[PDB]
Amino acid sequence: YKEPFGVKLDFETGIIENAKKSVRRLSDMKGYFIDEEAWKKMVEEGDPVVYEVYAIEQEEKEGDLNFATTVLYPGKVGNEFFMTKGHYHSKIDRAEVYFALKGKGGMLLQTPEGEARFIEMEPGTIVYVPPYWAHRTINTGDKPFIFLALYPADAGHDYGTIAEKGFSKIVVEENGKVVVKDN
Amino acid sequence: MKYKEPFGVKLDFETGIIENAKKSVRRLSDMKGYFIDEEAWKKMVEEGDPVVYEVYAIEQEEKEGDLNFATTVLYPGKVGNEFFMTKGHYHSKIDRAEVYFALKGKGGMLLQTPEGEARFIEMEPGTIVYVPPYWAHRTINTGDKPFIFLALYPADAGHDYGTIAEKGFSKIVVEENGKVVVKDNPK
Ligand SMILES: [Fe+3]
């Protein structure tokens, strides 16, 4: 039997005790933002951190659960808001649940058949990501966007699909939050 | 097959209420034989039969890979000197885990393996508790204010209340000049 445990989550910083921390800078997201020059330019300026993750994951096993907070920093590549790489689940059939804790943003989701959805998130918002949907989180404000994600331990990852095909929409700013088609 | 639609629902940090969730209510009368002091229990039922806890749940069909979530508002109180608590259970599919996230108040979680090996983990706002596969678990309110938390669990986890209703937990959590976890006499 594995040992149960309790770890503290800091509502102000999003940091979880004993969690495994990972960092993703702009340089780690080549080809993700539509404006390549804005990207190359910002990177040369010492690619700032786009987001950090504090995760507690179990072995890949059916019925078990993983959890992690993400600190999505505010910013834009051109006029495209800072975002996570996003992905599909290796075992696409797994769902996910997000709980927004600080700041504001939204989640962009997509199905293999072409459907795309954008769900706005503010502190207290719980987003249910159904099985089969690819998803990415977006920070649409000027402050850090912090959220806790809970997902099946055997969900796995699938960035390739998005790495190539990607999402059918991009979220940018036109004096206001705008969701438009992607190329 | 249709693809279910994603959605966002608002959770109120102060009340524990989740918009569009299904509400369930458990009063002291719904927990017959759960507390050790049967006389204090019956006396409290007659005096008013207070609500022990309310649940606001958003559940999916019992399918593998899916997820359910629910908040619980566990009210403060004691039956004799035993703190208000949830009924407790093992998952129907015993190897499913669960994750708890405390939001308001103060309490703790009592867990035990099928054999009776127990653990007690304190919970305060911000505390995340990992309920591993195979462990039964029960939440306890050790404070004077409502203990509110969010639970996330597999849609096919299910609930085995029966085993706990029959044998209870190996330990009980009470107040004796302080919070104490001791052996459950009728365990
Ligand atoms: Fe459960």
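Determined via X-ray crystallography, 2.0 Å.
Placed from the backbone N, Cα and C atoms, the Cβ positions cover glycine too.
Listed in Swiss-Prot for this protein:
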MUTAGEN   B:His89 to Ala  Loss of catalytic activity
BINDING   B:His89, B:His91, B:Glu98, B:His137  Fe cation binding site
MUTAGEN   B:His91 to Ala  Loss of catalytic activity
MUTAGEN   B:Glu98 to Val  Loss of catalytic activity
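Taking a C-beta cut-off of under 8 Å and a sequence gap of six or more, B:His89 (mutagenesis position) has these contacts in its own chain: B:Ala136, B:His137, B:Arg138, B:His159, B:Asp160, B:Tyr161, B:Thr163, B:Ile164. Spacing of B:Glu98 (mutagenesis position) relative to B:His91 (mutagenesis position) is 9 Å (Cα to Cα, whole number). Cβ atoms within 8 Å of the centroid of the Cβ atoms of B:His89, B:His91, B:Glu98, B:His137 (the Fe cation site) belong to the same-chain residues B:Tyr90, B:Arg96, B:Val131, B:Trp135, B:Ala136, B:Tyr153, B:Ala157, B:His159, site residues excluded. Under the DSSP three-state reduction, B:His89 (mutagenesis position) is assigned to strand.
The local packing around B:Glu98 (mutagenesis position), expressed as other Cβ atoms within 10 Å of its Cβ over all shown chains, amounts to 22.
Contacts of B:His91 (mutagenesis position) defined by a Cβ separation under 8 A and a same-chain sequence distance of 6+ are given as B:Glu98, B:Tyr153, B:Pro154, B:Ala157, B:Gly158, B:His159, B:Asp160, in order along the sequence.
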